[PDB]
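Undergrad: I am attaching a structure below and will ask some questions about it afterwards.
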Amino acid sequence: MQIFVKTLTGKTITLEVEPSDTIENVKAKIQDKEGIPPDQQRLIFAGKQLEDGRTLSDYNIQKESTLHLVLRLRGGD
Amino acid sequence: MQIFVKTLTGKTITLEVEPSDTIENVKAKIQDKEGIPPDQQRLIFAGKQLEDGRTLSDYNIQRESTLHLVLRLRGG
Amino acid sequence: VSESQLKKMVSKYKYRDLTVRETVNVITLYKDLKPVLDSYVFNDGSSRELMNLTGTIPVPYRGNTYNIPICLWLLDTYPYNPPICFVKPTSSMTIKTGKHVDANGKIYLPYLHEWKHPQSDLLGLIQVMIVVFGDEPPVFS
């Protein structure tokens, strides 16, 4: 399925994952598209922080879903 | 308390739940009235998707409240 | 917080500037209100990342000040369209459905029905909400 990821700057990214995909895996995909270290990425869905030990189906994430990405340490510019 | 649930066809259903009722439970009640599998039901309140691990009071759902039901397996 | 971060959450808004300014003019008077970027899933199921103003507004009643929590939603184009207000009641609050509030929390005020943009703004909308809520409390401990 396809999902969307919005940033704090106002940028939407499209990724193709599977219901059996782990959160950690999703972070890697974003690190290859933007280059943001997984240790510096915070995913949020429905106001809930996703774990790197859980999958997408565990959060009941369907296709066309939108996720929020938060950077730690305040990367800024 | 009593609540209302509108569909995509224009049908309103009345249900009697409690502030301590979980959303999974609400889905079951609708499956016994309409027969819609919980895995094929999407509840929405105030533009927010309710979870099956949360309750009604968690969303601050009072009485005479209206909820939206969405069916899955039609488009994407 | 910060004006820069505000212009970032509303980068996908047809009318950023306007929105921003208006927002800045709001949080300025009501510090109890802060902007936030979240996904708004309509009843049709569709979803969209919009910027709403979550917080509480002072509404004097019976000599007592009640900080009624609200949530204004702005659509990619809130410069001409009225925001989607909502009374987020706490576990210690009970919505008192009336003429400007239903069972879902939705707010109803002439300011929304007759929204334009040249004279209608958030500040004006909030001020009007305090006046109406003052005479008609949408909630009660």
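Here Swiss-Prot sets the residue numbers for chain C, with the shown residues being 3-143 in order.
So how was this one determined? The header says solution NMR.
Every residue, even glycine, has its Cβ placed from backbone N, Cα and C.
I grabbed these lines from Swiss-Prot:
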MUTAGEN   C:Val43 to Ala  Reduces interaction with ubiquitin; inhibits down-regulation of EGFR
MUTAGEN   C:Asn45 to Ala  Reduces interaction with ubiquitin. No effect on MGRN1-binding
MUTAGEN   C:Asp46 to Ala  Reduces interaction with ubiquitin
MUTAGEN   C:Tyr63 to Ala  Reduces interaction with HIV-1 p6; impairs HIV-1 budding
MUTAGEN   C:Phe88 to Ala  Reduces interaction with ubiquitin; no effect on in interaction with HIV-1 p6
MUTAGEN   C:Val89 to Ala  No change in interaction with p6; no effect on HIV-1 budding
MUTAGEN   C:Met95 to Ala  Reduces interaction with VPS37B and HIV-1 p6; abolishes interaction with PDCD6IP; impairs HIV-1 budding; inhibits down-regulation of EGFR. Abolishes MGRN1-binding. Loss of interaction with ARRDC1
MUTAGEN   C:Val141 to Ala  Reduces interaction with HIV-1 p6
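Help me understand the surroundings of these features in the structure.
TA: Under the three-state DSSP scheme, C:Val43 (mutagenesis position) falls in the strand class. The Cβ of C:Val43 (mutagenesis position) has 22 neighbouring Cβ atoms from other residues within 10 Å, across all protein chains displayed.
Taking Cβ-Cβ distances under 8 Å and a sequence separation of 6 or more, C:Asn45 (mutagenesis position) has no neighbours in its chain.
Its Cβ taken as reference, C:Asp46 (mutagenesis position) is surrounded by 10 other Cβ atoms within 10 Å in the chains shown.
Non-local neighbourhood of C:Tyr63 (mutagenesis position): C:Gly136, C:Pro139, each in the same chain, at least six residues away, with C-beta under 8 Å from its C-beta.
Annotation note: C:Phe88 (mutagenesis position) sits in a coil segment as assigned by DSSP.
Sequence-distant neighbours of C:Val89 (mutagenesis position): residues of the same chain at least 6 apart with a C-beta under 8 Å from its C-beta are C:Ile70, C:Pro71, C:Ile72, C:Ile97, C:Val103, C:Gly107, C:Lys108, C:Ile109, C:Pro140, C:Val141.
Residue environment of C:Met95 (mutagenesis position) contains 18 other Cβ atoms, counted within 10 Å of its Cβ in all protein chains.
When other Cβ atoms within 10 Å of the Cβ of C:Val141 (mutagenesis position) are tallied across all protein chains shown, the result is 21.
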Undergrad: Listing the mutagenesis positions C:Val43, C:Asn45, C:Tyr63, which lie under 8 Å (Cβ to Cβ) from chain B?
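TA: Only C:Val43, C:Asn45 pass the 8 Å Cβ test.
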Undergrad: Would you count the other CB atoms within 10 A of the CB of C:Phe88 (mutagenesis position), including those on all shown protein chains?
TA: 21
Undergrad: Can you grab the distance from C:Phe88 (mutagenesis position) over to C:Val43 (mutagenesis position)? Cα atoms, rounded to a whole Å.
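TA: That separation, Cα to Cα, works out to 14 Å.
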